[PDB]
Amino acid sequence: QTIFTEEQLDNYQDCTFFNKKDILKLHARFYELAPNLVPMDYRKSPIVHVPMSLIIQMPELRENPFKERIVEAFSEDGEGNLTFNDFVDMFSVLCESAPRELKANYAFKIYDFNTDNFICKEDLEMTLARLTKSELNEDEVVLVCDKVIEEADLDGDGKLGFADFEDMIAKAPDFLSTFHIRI
Amino acid sequence: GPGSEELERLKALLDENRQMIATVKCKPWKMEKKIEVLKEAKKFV
Ligand SMILES: [Ca+2]
Ligand SMILES: [Ca+2]
Ligand SMILES: [Ca+2]
């Protein structure tokens, strides 16, 4: 194996929930998305981006109702054209070993559709509509979010801060189901 | 309908005064015990 140096694999294993063997598997998957873009030899730390449009076609992501916003969350400019490091970071957050609070950190931002660092009724309607995959129509989503937003708003300001959100998802773990993706 | 299904479900989990009922599913208990515990708790709330 001459794709990575031993120090690179040490760092990857220490900074993610993957073992070295997993890292080599992830490089193969990354490389297969775009062999003309991705070096087979990473020992000099090349900098390459694979477009979001290719990443969201992987079978592990393509059915996820938040696939674009998940991939964008690990990109510098929010466009989801990931480096290998970004790609590894994202599947480490998504893996079985990652703690709930790490998943929650990314989920809060991905569900904060109007980017004001709280979850309001309207953020929650857009989130639930995607989570329920056409099982619920527009007003059925309203019905649900009406009751959730009051129950979950512990502090009393009409919106959910990150603490409210973490307490919510501890009781209703299905809000994090889209952040459990094995690769 | 589908909204009412989701609603009473999510509302069950998030009620801060009925967390005994909400957390039987988190216990290493057999189904029969979980069901008898929920029946009893629901009487006294
Ligand atoms: Ca918001
Ligand atoms: Ca409707
Ligand atoms: Ca609040």
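Residues displayed in chain A correspond, in order, to Swiss-Prot positions 5-187.
Quick reminder: no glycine exception, Cβ is built from N, Cα and C everywhere.
Annotation comment: Swiss-Prot describes A:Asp116, A:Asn118, A:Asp120, A:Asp127 as Ca(2+) 1 binding site. Take the CB of A:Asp127 (Ca(2+) 1 binding site) and look out to 10 A: across all protein chains shown you find 21 other CB atoms.
What Swiss-Prot lists as Ca(2+) 2 binding site is A:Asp157, A:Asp159, A:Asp161, A:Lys163, A:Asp168. When other Cβ atoms within 10 Å of the Cβ of A:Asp159 (Ca(2+) 2 binding site) are tallied across all protein chains shown, the result is 10.
Look at Swiss-Prot and you will find A:66-101 tagged as domain 'EF-hand 1', backed by sequence analysis.
Residues 104-105, 108-109, 111-112, 115, 122-125, 128-129, 131-133, 135-136 of the same chain, all 6+ positions outside the domain 'EF-hand 3' (A:144-179), place their C-beta atoms under 8 angstroms from a C-beta of that stretch. Positions annotated as domain 'EF-hand 3' by Swiss-Prot, on the basis of sequence analysis: A:144-179.
Non-local neighbourhood of A:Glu64 (mutagenesis position): A:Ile185, A:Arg186, A:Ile187, each in the same chain, at least six residues away, with C-beta under 8 Å from its C-beta. For the mutagenesis of A:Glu64 to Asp, Swiss-Prot gives this note: Causes deafness; decreases interaction with TMC1 and TMC2; reduces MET currents. The structure shown keeps the original residue.
While the structure shown retains the original residue, Swiss-Prot records the mutagenesis experiment A:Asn68 to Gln with this note: Disrupts interaction with TMC1. Disrupts mechanoelectrical transduction (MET) in hair cells. Look at A:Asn68 (mutagenesis position): DSSP puts it in coil.
A:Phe91 (mutagenesis position) falls within a helix when secondary structure is assigned with DSSP. According to Swiss-Prot, the mutagenesis experiment A:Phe91 to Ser carries the annotation: Causes profound deafness. Does not disrupt localization in hair cell stereocilia. No obvious indications of vestibular dysfunction.
In three-state terms derived from DSSP, A:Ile114 (mutagenesis position) belongs to a helical segment. Contacts of A:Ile114 (mutagenesis position) defined by a Cβ separation under 8 A and a same-chain sequence distance of 6+ are given as A:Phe70, A:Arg73, A:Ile74, A:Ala77, in order along the sequence. As a published mutagenesis entry, A:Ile114 to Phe appears in Swiss-Prot alongside the note: Weakens interaction with TMC1.
There are 26 other CB atoms within 10 A of the CB of A:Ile123 (mutagenesis position), with all protein chains counted. Annotation note: A:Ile123 (mutagenesis position) sits in a strand segment as assigned by DSSP. Where Swiss-Prot documents A:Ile123 to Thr as a mutagenesis experiment, the accompanying text is: Causes deafness; disrupts interaction with TMC1 and TMC2; abolishes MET currents; abolishes localization of TMC1 and TMC2 to stereocilia.
Among the mutagenesis experiments that Swiss-Prot reports, A:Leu140 to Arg is described with the note: Disrupts interaction with TMC1. Sequence-distant contacts of A:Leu140 (mutagenesis position), defined as residues of its own chain at least six apart whose C-beta falls under 8 angstroms from its C-beta, comprise A:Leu132, A:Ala133, A:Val148.
Among the mutagenesis experiments that Swiss-Prot reports, A:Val152 to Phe is described with the note: Disrupts interaction with TMC1. Disrupts mechanoelectrical transduction (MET) in hair cells. Long-range C-beta contacts of A:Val152 (mutagenesis position), restricted to its own chain and to partners at least six residues apart, with a cutoff below 8 Å, comprise A:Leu128, A:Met172.
For the mutagenesis experiment A:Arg186 to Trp, the note given by Swiss-Prot reads: Causes deafness; decreases interaction with TMC1 and TMC2; abolishes localization of TMC1 to stereocilia; reduces localization of TMC2 to stereocilia; reduces calcium permeability and conductance of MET channels in hair cells. Note on A:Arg186 (mutagenesis position): other Cβ atoms within 10 Å of its Cβ, all shown chains, come to 8.
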Problem - Residues from A:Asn68, A:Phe91, A:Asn118, A:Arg186 facing chain B - recorded positions, CB under 8 A - result: none
Exercise for the section: Out of A:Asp120, A:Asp157, give me whichever of these binding-site residues has the highest number of other Cβ atoms within 10 Å. Expected result: A:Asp157
Exercise for the section: Enumerate in sequence order the recorded positions A:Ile123, A:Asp157, A:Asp161, A:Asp168 whose Cβ-atom distance to ligand 3 is under 6 angstroms. Expected result: A:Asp157, A:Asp161, A:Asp168
Practice task
Starting from each candidate's C-beta and looking 10 angstroms out, tell me which of the recorded positions A:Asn68, A:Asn118 has the most other C-beta atoms.
Solution key: A:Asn68
Fill in the blank from the handout: In all the protein chains shown, the tally of other Cβ atoms within 10 Å of the Cβ of A:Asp168 (Ca(2+) 2 binding site) is 19
Fill in the blank from the handout: Integer Å value for the Cα distance linking A:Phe91 (mutagenesis position) with A:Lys163 (Ca(2+) 2 binding site) is 32
